[PDB]
Number of protein chains: 2
Amino acid sequence: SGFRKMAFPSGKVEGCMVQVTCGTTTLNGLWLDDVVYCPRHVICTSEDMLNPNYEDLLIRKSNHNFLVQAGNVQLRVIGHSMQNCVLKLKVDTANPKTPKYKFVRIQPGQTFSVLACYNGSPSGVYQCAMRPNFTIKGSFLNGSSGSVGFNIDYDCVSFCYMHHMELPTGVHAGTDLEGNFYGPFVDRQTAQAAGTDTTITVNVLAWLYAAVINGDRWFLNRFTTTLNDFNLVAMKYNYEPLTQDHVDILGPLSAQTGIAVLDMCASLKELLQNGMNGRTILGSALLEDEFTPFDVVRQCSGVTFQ
Amino acid sequence: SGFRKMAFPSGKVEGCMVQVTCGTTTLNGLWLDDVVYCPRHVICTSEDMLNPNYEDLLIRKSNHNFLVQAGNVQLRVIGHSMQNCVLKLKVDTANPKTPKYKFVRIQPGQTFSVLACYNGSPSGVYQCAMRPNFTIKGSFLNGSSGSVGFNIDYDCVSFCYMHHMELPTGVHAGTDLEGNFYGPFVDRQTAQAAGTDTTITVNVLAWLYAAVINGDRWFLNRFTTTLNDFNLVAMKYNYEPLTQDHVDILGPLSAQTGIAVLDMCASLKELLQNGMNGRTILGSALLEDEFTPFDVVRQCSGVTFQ
């Protein structure tokens, strides 16, 4: 019993982390097969970040300007190329610990584990989510660019995020493993600011189903509602729309607990209109939205990754 | 910037997890060199747990009664010995992925990472603290015994917890890796209950400092307080007594923020007497007490000018 914010096992990702040094800038790299991936702003300084011309700055750089360290071992860069906002550094040796992996671009509301790294050495792992405004509420200090976010999909490591920048409000922005920034952010030190962040509705409902599995039933009511009636109320509380596909994804948790998805929406509407009244749900005094439906099934069923 | 419940990388611990089966019971074991450590209650039947004589029960066991599996490969057991409540199974193969490790016994109020496992395979990694009543609020299902808690100091893994039981209130009890239980619990199916649990005051203060570092300041005040006068209020709200040892530990955090330790106690005092008034601190609507000062400095320390 019990319910906790839980990250994925980081073992297969630790064996892929690498240090990449360029001139006077140092960050982290992802070593998969014979290719190292890292943010492209490693070739620039703090002065260049105000408006960097990445094309002309990479023309000046050569293969010997890229120092890649795999722990206490130096790697030999034999090729380099830029794809959007990341660099692909071809090395002469394949990582022996290379796991079965994919590159995926996640939708807003999806959760993942972040292996925060510094100088190519992992120091921590935590579970966060891609916010609706395409930011993440991570924990990163200076020098953590190149850290990766990932899911474990059955037998495969699903890389979905690489950390790049910190925004003025304290949140973070980054790219997928193809160099494309999530949202309208760029790798330039400017005045870009995140929009208003909303609550991931389908995750709150999955979290409420987790509370029912673990014994909490005080928020259930004898009310009921439709999708439009619920969406119109949650809209004024900055909640994301609940699609008909989201109702289908919550199907398994609705059938296991015997509570209709629309009945659970009626419960959430009361909590939005009346609050928690100082009460707690699964050890939290507010509504948690960083648990996807499958995240609930993994913890409650003890899903293991071999 | 930002603050997250962050666990240590679990790669060095995953490579030590194995599956131990005796009779109809299956749980997890720790594979270090040529020894497998696991809870000794794996050798008991349901009738034995009522009043077990572990000395008498282990002598009756043969080596082939234990089936140890590293992945899908059987580990040949060649001997068994008992140290307190931990069974030590000698195997014929030394674990080639054994990391630098030590066995440590933590104090109440400290934190560690838990690698929750089932059938020798990891399910997830999360953080928790040793409650003042010598329990942990984990997320454990049937089959999770043998999962270990741990910290990492650079390259060395300090094992500090092995899971054994769940108490009637839903919290969990276990031992260090030498087999000594935390608290007055025993590995016998008898009537047991967790003591009165208090809030770890020094951890809440460390968490309030983390909020100051990240920009939150609404809870501060001009007031000050002494050690005695604060402990008068802390005792009234089921908080652990703050001591000079705790004050000295919060030293670096007090200097980094310029807020004296006793000044932050006057802010925590006001929060306990008035509540949070509906506002949040670092994403929580209640006071968090499972972040040690070390955990805060680990995520929030920059550079100290002297």
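In order, the residues displayed for chain B correspond to 3264-3569 in Swiss-Prot numbering, which applies throughout.
Per deposition record, X-ray crystallography, 2.1 Å.
Using the three backbone atoms N, Cα and C, a Cβ is placed for every residue, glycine included.
As annotated by Swiss-Prot, active site, for 3CL-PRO activity applies to B:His3304. Under the DSSP three-state reduction, B:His3304 (active site, for 3CL-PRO activity) is assigned to helix.
Its Cβ taken as reference, B:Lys3353 (variant position) is surrounded by 15 other Cβ atoms within 10 Å in the chains shown. In Swiss-Prot, the entry for natural variant B:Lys3353 to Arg states: In strain: Beta/B.1.351. The structure shown retains the original residue.
Around the Cβ of B:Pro3395 (variant position), the same chain contributes B:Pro3371, B:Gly3372, B:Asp3460, B:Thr3461, B:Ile3463, B:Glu3503, each under 8 angstroms and 6 or more positions distant in sequence. Under natural variants, Swiss-Prot gives B:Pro3395 to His with this note: In strain: Omicron/BA.1, Omicron/BA.2, Omicron/BA.2.12.1, Omicron/BA.2.75, Omicron/BA.4, Omicron/BA.5, Omicron/BQ.1.1, Omicron/XBB.1.5, Omicron/EG.5.1.
Spatially close to B:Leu3468 (variant position) yet at least six residues away along the chain are B:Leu3505, B:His3509, B:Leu3513, B:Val3524, B:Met3527, B:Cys3528, B:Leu3531, judged by Cβ distances under 8 angstroms. One entry in Swiss-Prot concerns the natural variant B:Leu3468 to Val. Its note says: In strain: Zeta/P.2.
For B:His3304 (active site, for 3CL-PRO activity), the same-chain residues 6+ apart in sequence whose C-beta sits under 8 angstroms from its C-beta are B:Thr3288, B:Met3312, B:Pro3315, B:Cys3348, B:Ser3408, B:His3427, B:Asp3450.
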